[PDB]
Amino acid sequence: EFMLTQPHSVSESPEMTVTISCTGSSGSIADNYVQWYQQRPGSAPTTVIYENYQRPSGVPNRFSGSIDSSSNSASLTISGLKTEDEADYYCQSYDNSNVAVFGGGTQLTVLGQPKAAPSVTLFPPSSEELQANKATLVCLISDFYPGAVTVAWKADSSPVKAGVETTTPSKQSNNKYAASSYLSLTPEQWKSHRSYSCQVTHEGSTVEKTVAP
Amino acid sequence: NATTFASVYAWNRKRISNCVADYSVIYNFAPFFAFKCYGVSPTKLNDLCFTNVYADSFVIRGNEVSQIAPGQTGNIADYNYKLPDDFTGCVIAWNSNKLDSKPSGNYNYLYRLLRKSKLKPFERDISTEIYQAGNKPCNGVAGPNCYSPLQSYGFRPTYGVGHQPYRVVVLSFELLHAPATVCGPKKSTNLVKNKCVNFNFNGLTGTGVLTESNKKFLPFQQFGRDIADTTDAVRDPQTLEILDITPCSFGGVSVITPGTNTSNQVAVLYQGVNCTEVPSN
Amino acid sequence: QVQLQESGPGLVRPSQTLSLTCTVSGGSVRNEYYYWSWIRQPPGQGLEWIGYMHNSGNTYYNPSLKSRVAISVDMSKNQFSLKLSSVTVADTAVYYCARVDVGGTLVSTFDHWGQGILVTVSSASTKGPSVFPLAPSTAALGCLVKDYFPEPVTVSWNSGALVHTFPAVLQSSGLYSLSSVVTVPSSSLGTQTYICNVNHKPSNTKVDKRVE
Amino acid sequence: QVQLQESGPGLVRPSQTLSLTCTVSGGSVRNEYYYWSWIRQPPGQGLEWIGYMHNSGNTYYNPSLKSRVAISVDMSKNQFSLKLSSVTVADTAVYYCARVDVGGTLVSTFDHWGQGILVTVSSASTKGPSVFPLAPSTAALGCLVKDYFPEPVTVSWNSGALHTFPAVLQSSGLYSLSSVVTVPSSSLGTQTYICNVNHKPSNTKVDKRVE
Ligand SMILES: *[C@@H]1O[C@H](CO)[C@@H](O[C@@H]2O[C@H](CO)[C@@H](O[C@@H]3O[C@H](CO)[C@@H](O)[C@H](O)[C@@H]3O)[C@H](O)[C@H]2NC(C)=O)[C@H](O)[C@H]1NC(C)=O
Ligand SMILES: *[C@@H]1O[C@H](CO)[C@@H](O)[C@H](O)[C@H]1NC(C)=O
Ligand SMILES: *[C@@H]1O[C@H](CO)[C@@H](O)[C@H](O)[C@H]1NC(C)=O
Ligand SMILES: *[C@@H]1O[C@H](CO)[C@@H](O)[C@H](O)[C@H]1NC(C)=O
């Protein structure tokens, strides 16, 4: 039983040192070859770590591996972050029963400019579509610096996670990104609940807007 | 295709004799990565015979497969299993990491190391006493200068080709007295009658018109000969059918010639044969 | 150098089976010290591992996708094909073939990777999307685009005014969704002739929708 | 391939003619192109060549011991036996029988060797060991065990407390054994230190207080 956990994104100032951990909260980690990979949008991922304590020859010498905290929680220590290091990362490990477990998405970015707040805009749930027996919601995101953000929905008395769709962010003219979120609901739930809210998770902040009938 | 496989230090020894050796099952079970023969070509196994065939099965690593050969040096090829230089046979080995491994470490397979003398070809040592390596030996208890001779294999998943468990089968061929009785299949063909076919029923090489016969033989008789010691009847070993062996065709052709002094047109004469068995008037 | 050739369709019907192939070019697939694996990339999610296959075919498949994914190597043509059934909106992801080194150490160091085939799954054909206006509360007006399959579908306003647009996402209904928004100085200007327009390339159909 | 194997007595009385043997398997001693030699090696010293014997009666010896050794041969059993007369206490060594190639236009390497048997020479048959301490004068101290017939002897410190030097066959035909410990300071001398030995082949245990 081997499992991992990856944060959404980590960002720091240039020339600093960051740490991204694979979080082996299940099973042993130090008994396998921990691997890290690098992927750009569109192309296939590439190797950035070949051995637990050794880097491959096809990558610049700016990475160091933290295999164990003496109990668990393997990590990766990257020194000398620059603009060319901005890419996606994925943890790679194996279970003792030949079960390969990829950690997940991990985006590293450099804070070359101040982190702008994401703009959020809500709208009524398309009263015409309500007449069409549908109550799908829509949320708008724009003007945020990170390449990807996670979206969450909140109802009047409980959070909403089921039926949530998130669009792939796209770069604007000002080197910023914009995305969108959609929530599928029934007209009875919209008429019963008091209101709903859309919040956008940012690297150090959160912008949230509300909508009510 | 057995389930339980013997260790390398106690390899299996199964005498195979008095049977037909259909080697197609060997090619059908696995892609035979390490298939390499030393006495016979890898395709003529079905065209010859042997007296006794010994199958030796054991599990080793992927890099130790190169040690199974006539004349070698290594952990297995010196203290576990050695082939003689006159080895005439084939070596079959394939990957077996899907069954011979476990996450906690498979311990039922071990290999002997640090033996005081190299084993002779085709030798098996069942003793497992401690290895005395000093003039001040232990009191029978393992420890300093009394190290254990058997070391367990590191069979575990996610391992590489260098350490994954590989099941190896060694087919040694032997020739001695009591002539060969275990050969490969000959792939008998369908019977053809009323044609000048060559027949080889149980080695009876010949040629003749195989026609249905009414000369009923005895249950223990297979061939038939005339006064001239010439075989003229044979039974199909697949059934009780009997076929007469008649001489197909032979006879001196005489060319009737009226003489070139008068004309050039000539004729031929096929003596002793019908006109229906020869290639206007 | 060695490259990985790929082939296979990217559009199938739901609740069916799909078989994708991938051939190693510039070398030989029967070379030892290497496995052969297929890798999935779910949309919006991270990286997902399917399984690797040795030249002997030990069939190391994923435990969560048991009896649903399968790949078999065929060294006779130096190619290996991935197959799976019950394809639907559940995954609708991209698959990548790749090789990995097992040269003594544990399985690691994926050195060669494939191009990738977008496995899109849909039940309905190329049809026009539905447009719904957005009522106002500086105010804003917009239109909601829903249930459109094909990719070449754009949203505009007044046929040339484009105001901002947002990307799409493949929702649970197996179809994408778009949205647009324009800005107005006040909510009293909602009676103007703001017309949000959409188009459908596979049918050359243009739909207009006024947002009062 | 060809391999050899030695066999014979392990301990004999002095001044008696020694005669080992060597079994040839995988090869024929009746074959030409190869000599058949015996190589002795004292414990911790170099190889001392004794002599090689061709199949055609040509027997060679080392000039230092020619008047003692006389190699024989047996073509029927593929064996050859080295006969060494007038053995001494200094002749104890590991005798290896090895084939030497004579086909490369000159005599050449000993391509194949045996396993070697370490023979010993002793005039007695049973004698109990004698213990003697090694009094000290950071410190070190130990005990000395000598004058015992059999080779295997186990020595222990305080029946479990924490080196035992290997045995050595002296001129009198008896072995000797030593043991020593070390302490970081002379203050450790207040503790108890008893040096005991284990003599299995005679069931003997000796105690000696050391300080
Ligand atoms: C050697 O192999 C041949 C080929 O299988 C054997 O011939 C087979 O003999 C059996 C008799 O046990 C035949 O079965 C019988 O067939 C008849 C006609 O179809 C049917 O009426 C009977 O009820 C019975 O089923 C079989 O047909 C026949 N096959 C062929 C192709 O002729 C032969 O018996 C074998 N010889 C020995 C010594 O085992
Ligand atoms: C081997 O034996 C198993 C059962 O032990 C059987 O299922 C299989 O068909 C046999 N043959 C092969 C090639 O695996
Ligand atoms: C046969 O030969 C003789 C002598 O050469 C000749 O005179 C005669 O004409 C020949 N017959 C015919 C039919 O030509
Ligand atoms: C063919 O040979 C048979 C057997 O001798 C004979 O009886 C027959 O007359 C011959 N000719 C024909 C046309 O059958």
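Numbering starts at 1 and runs along the chain as displayed.
Any Cβ shown, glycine's included, is placed from N, Cα and C.
Quoted from Swiss-Prot, the note on natural variant B:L110 to Q (Swiss-Prot position 452) is: In strain: Omicron/BA.2.12.1. When Cβ atoms from all protein chains are considered, those within 10 Å of B:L110 (variant position) total 18, not counting its own. Mapped onto three states, the DSSP output places B:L110 (variant position) in strand.
Record note (Swiss-Prot) on the mutagenesis of B:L110 to R (Swiss-Prot position 452): Increased resistance to neutralizing antibodies. Decreases HLA binding to NF9 epitope. Increased binding affinity to human ACE2.
Close to B:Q151 (mutagenesis position) in the fold, though at least 6 residues off in sequence, lie B:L110, B:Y111, B:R112, B:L113, each with a CB less than 8 Å from its CB. Quoted from Swiss-Prot, the note on the mutagenesis of B:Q151 to N (Swiss-Prot position 493) is: Reduced host ACE2-binding affinity in vitro.
While the structure shown retains the original residue, Swiss-Prot records the natural variant B:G154 to S (Swiss-Prot position 496) with this note: In strain: Omicron/BA.1. For B:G154 (variant position), the same-chain residues lying six or more positions away in sequence with a CB closer than 8 A to its CB are B:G105, B:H163.
Looking at Swiss-Prot, you'll find the mutagenesis B:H177 to P (Swiss-Prot position 519) noted as follows: Increased resistance to human covalescent sera neutralization. If you draw a 10 Å sphere around the CB of B:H177 (mutagenesis position), it holds 5 other CB atoms from the protein chains shown.
Following the DSSP three-state reduction, the secondary structure of B:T205 (variant position) is strand. Looking at Swiss-Prot, you'll find the natural variant B:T205 to K (Swiss-Prot position 547) noted as follows: In strain: Omicron/BA.1.
Same-chain residues at least 6 positions away in sequence with a Cβ under 8 Å from that of B:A228 (variant position) are not found in this chain. Under DSSP, B:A228 (variant position) is assigned to coil, being neither helix nor strand in the three-state scheme. Looking at Swiss-Prot, you'll find the natural variant B:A228 to D (Swiss-Prot position 570) noted as follows: In strain: Alpha/B.1.1.7.
Spacing of B:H177 (mutagenesis position) relative to B:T205 (variant position) is 27 Å (Cα to Cα, whole number). Summarising the environment of B:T205 (variant position), the number of other Cβ atoms within 10 Å of its Cβ, over all protein chains shown, is 8. The secondary structure of B:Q151 (mutagenesis position), as reduced to three states from DSSP, is extended strand.
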